[PDB]
Each structure stands twice: as C-alpha cells, then as structure tokens.
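The structure appears right after this line, and notes come after that.
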Amino acid sequence: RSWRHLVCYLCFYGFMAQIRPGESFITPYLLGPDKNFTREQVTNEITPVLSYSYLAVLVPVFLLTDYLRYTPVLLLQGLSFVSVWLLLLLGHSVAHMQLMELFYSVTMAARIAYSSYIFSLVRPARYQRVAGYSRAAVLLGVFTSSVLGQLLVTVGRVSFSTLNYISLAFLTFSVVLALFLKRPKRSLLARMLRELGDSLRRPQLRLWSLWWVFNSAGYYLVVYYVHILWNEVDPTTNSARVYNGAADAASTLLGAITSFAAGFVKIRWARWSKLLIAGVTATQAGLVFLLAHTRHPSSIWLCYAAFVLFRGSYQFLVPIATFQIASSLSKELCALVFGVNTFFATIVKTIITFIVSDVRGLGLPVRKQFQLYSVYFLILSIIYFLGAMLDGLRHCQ
C-alpha cells in the first residue's frame, strides 16, 4: 500500500529532474549573435576547464556521497544544475564560462549517486524491480527532455534566450521536488583488500577494465567536441535551422534499443570478446574519421547520422562490459571497482585534452583535433585486433 507511494514518487522525481530543455543547445547559444564569443576561445579555454574540474572533483564528491546521506548530495546536484544554468544565462566573459564549466563538472560528477541511493532505500528483495523501473524512468526523462526542447524551438520558433528561461523553471521545480525525498536509514577492512586481490587475478576482467579506461575517455572527448564541430560545419544564421536536440534524441533512442539487444546475447557472445571489441572500435574509428573529413555545407545531415551511429555503437558496448565486470565481484566492491576505473579514465582524458587542446601546448583547432582522435581510435582497434589474433594463434594448438 504505502510502498507504492514512494515507488512512484522516486520515478516521478527522476523523470522530472531529467527534464533539461536547453542542455543540448548550450553550445550554439555560446556562439550565438547575442554573445561576442569566438569559436577558438570556446574550444581552447572552456572545455579544458570542464575536464580538469571533473578530474579534480570526482573523488571527493563520491566519498562525500558514500559517507553522508545520499539525499544531501542529490539536492546538491540539483542546486548545482540551477547554478550552472544561472551562470550560463548571466555569463558576461570567458572567466564566467570557465566557472560555469567548473560547476557543470559537479553536476556531471554526481550522476552515479542516484543508483546507489535507490539501492540503499529499497528493500534488498525488491531491489531488482524498483531499480528497473527507475532506470526506465530516468532514460525516458532523458529522451523526452531533448525532444521537448528541440520541438519547442523548431516549430515554436522561440529564441534561444527564451529556451533557457523556460529550462530554468523546470530546474527550480526539480530541485524543489527533490528536497522532499526521505533520506536513507543507514547506508554508511582487510576483507575488501582480500576480495580485490582475489578478483584481480581473473583474466576476463582486465581486458574490459582497460577498454573502459581508454575507450571511455576517447568517447567522452568526441562527445564534448562534436557540437563545436557541428557549429563549425554550418553557421547558425537562423535559430530554427539547427537540429542539435534532434540528434541527441535519436541517439538516446538508438542507445536504448541497442542496449536492450546486448542483454539478449550477452552470455552467448562471452567467448568472443576481443574480436567484438575490435569490430566495434573499427566502426567507431571510421565514424570519427568521417566526421573529421566532412566539410561540405550540404552534408550536415550525414554528419548527424554518423554522430548518432557512433553514439549508438558506443552505447551498445557498455552493458556487456558492466555485466562482465560485475559478475566476479560483489555489490560492496562494485562501486570501488567502478570508481577507480572512472578515475583512471578521467586522468587519461585530462592528459589528452591538456596536450591536444589546452593552451600553452599544441592548441590545435577542432578539425585537426578530430583528425588526431581518428588515429587514436584506429590505433586502439589495431591493438585489440592484434591481441585477438595472438590469442587465436594458441587456440589452434
């Protein structure tokens, strides 16, 4: 009886909090006529601050979430989203946008807290069902937010400034709603070290761990800079012409459908893993190279298709990795295993972005940067293919 109230309220809160209309249109807004911002300043100054701040903030945020009750951190995440949008709306110089990226890193940092919170509150026996409902609700919210924003701008022909104002009310409502949710009762050691040592010896785990470390950072870099590349391809003379949100919605739908597929044959494809990684990485590298090589104004639709295909391809691979990693370990150690992996991936991403894009260095523009990322992904694919071939060589004997 009373259980249903919280069961629906958690899903409602998640769905409402994923309603960010202007998130996908932030990059065009920065380059819009109303703001005297150059593309090179955006590409060389802002996102490096995002990456560095993410690396700086990750570990303390997770440790605070685990030590403290989750509800404070969830409220902090909502408040951080509010602050990010306020700074974006009132940003007046490059330093303001740098601070905005600093705050947005915090919001990005606490996304994983939600799953742990839901796991803590719900009874262990009923955890699976409620977790599935929550994942469905949050994915639906993410899918509908971009659709709502893009449809509002496209046919409504509303200006960009209006869109962010509309988004602000939704963010305020999200934080207000989040404030109410009840805090978990009680979710607060050589055994952990022994378990980590024992599990680490497993062969299957290391491959996926390295994949998560490197390919994840590459994918995140591509995701960050793709919007700037799109703006470079075509000027946004008219607000309606842009369809950034539509690509995000399509990518969300494709990722959902393909992730559904992974579970269908996750076990049946366990034996063949290196070859699968090589094949997927090859397609990702080809798509990145295609994005880099497209310069004609009228091919923009094909660029959108390549991007949605790339994001879908990356999304397809995640569930298999999560399943393979989780099986050996236990719930207690899973969060630590994921956290360490995430931290190493962020360190790698920080190094790469500081080298390629950060000032006081190469500082290459977006085009050559994507051209370099293409070679990076191709090298990863070649390494995986060579490893698979070496493994197969012994199998014959």
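For chain A, we keep the numbers from Swiss-Prot: what you see runs 23-210, 251-459, in order.
Determined via electron microscopy, 3.8 Å.
Using the three backbone atoms N, Cα and C, a Cβ is placed for every residue, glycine included.
For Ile48, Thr49, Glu123, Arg133, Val164, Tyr281, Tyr282, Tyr286, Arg373, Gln377, the entry in Swiss-Prot reads folate binding site, with the evidence type experimental evidence. The feature 2',3'-cGAMP binding site is assigned by Swiss-Prot to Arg133, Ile134, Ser137, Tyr149, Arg157, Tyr282, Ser321, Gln377, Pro381, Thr384, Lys393, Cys396, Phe400. Record note (Swiss-Prot), mutagenesis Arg42 to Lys: Enhances methotrexate uptake. The unchanged residue is displayed. One entry in Swiss-Prot concerns the mutagenesis experiment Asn58 to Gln. Its note says: Completely abolishes N-glycosylation without affecting subcellular location or folate:anion antiporter activity. Swiss-Prot lists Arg133 to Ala among its mutagenesis entries, and the accompanying note reads: Reduces methotrexate uptake. Reduces IRF3 phosphorylation upon cGAMP stimulation. As a published mutagenesis entry, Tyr149 to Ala appears in Swiss-Prot alongside the note: Reduces methotrexate uptake. Reduces IRF3 phosphorylation upon cGAMP stimulation. Record note (Swiss-Prot) on the mutagenesis of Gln150 to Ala: Reduces methotrexate uptake. Reduces IRF3 phosphorylation upon cGAMP stimulation.
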Rounded to the nearest Å - Cα separation of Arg373 (folate binding site) and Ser321 (2',3'-cGAMP binding site): 12
Integer Å distance between the CA atoms belonging to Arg133 (mutagenesis position) and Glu123 (folate binding site): 16
Which of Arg42, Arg157, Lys393, all recorded positions, has a Cβ with the fewest other Cβ atoms inside 10 Å: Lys393
Cα-Cα distance linking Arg42 (mutagenesis position) and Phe400 (2',3'-cGAMP binding site), given in Å to the nearest integer: 27
CB within-chain contacts under 8 A for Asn58 (mutagenesis position), separation at least 6: none
Separation of alpha carbons, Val164 (folate binding site) and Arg133 (mutagenesis position) (Å): 12
Which recorded positions sit within 10 Å of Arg42 (mutagenesis position) - Cα, from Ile48, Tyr149, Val164: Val164
For folate, whose listed binding residues are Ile48, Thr49, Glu123, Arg133, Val164, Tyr281, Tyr282, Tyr286, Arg373, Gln377, the greatest C-alpha pairwise distance in Å: 25
Cα-Cα distance maximum in Å, computed over every pair in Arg133, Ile134, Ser137, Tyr149, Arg157, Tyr282, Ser321, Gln377, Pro381, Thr384, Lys393, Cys396, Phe400 that the record assigns to 2',3'-cGAMP: 30
When distances run from the Cα of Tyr282 (folate binding site) to each of the recorded positions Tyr149, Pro381, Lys393, the nearest one: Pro381
Cα distance (Å, whole number) from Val164 (folate binding site) to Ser137 (2',3'-cGAMP binding site): 15
Rounded distance in angstrom between the Cα atoms of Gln150 (mutagenesis position) and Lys393 (2',3'-cGAMP binding site): 13
Length of the line joining the Cα atoms of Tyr149 (mutagenesis position) and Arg157 (2',3'-cGAMP binding site), in Å: 12
Most Cβ neighbours inside 10 Å, all chains, among the recorded positions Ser137, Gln150, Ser321: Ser321
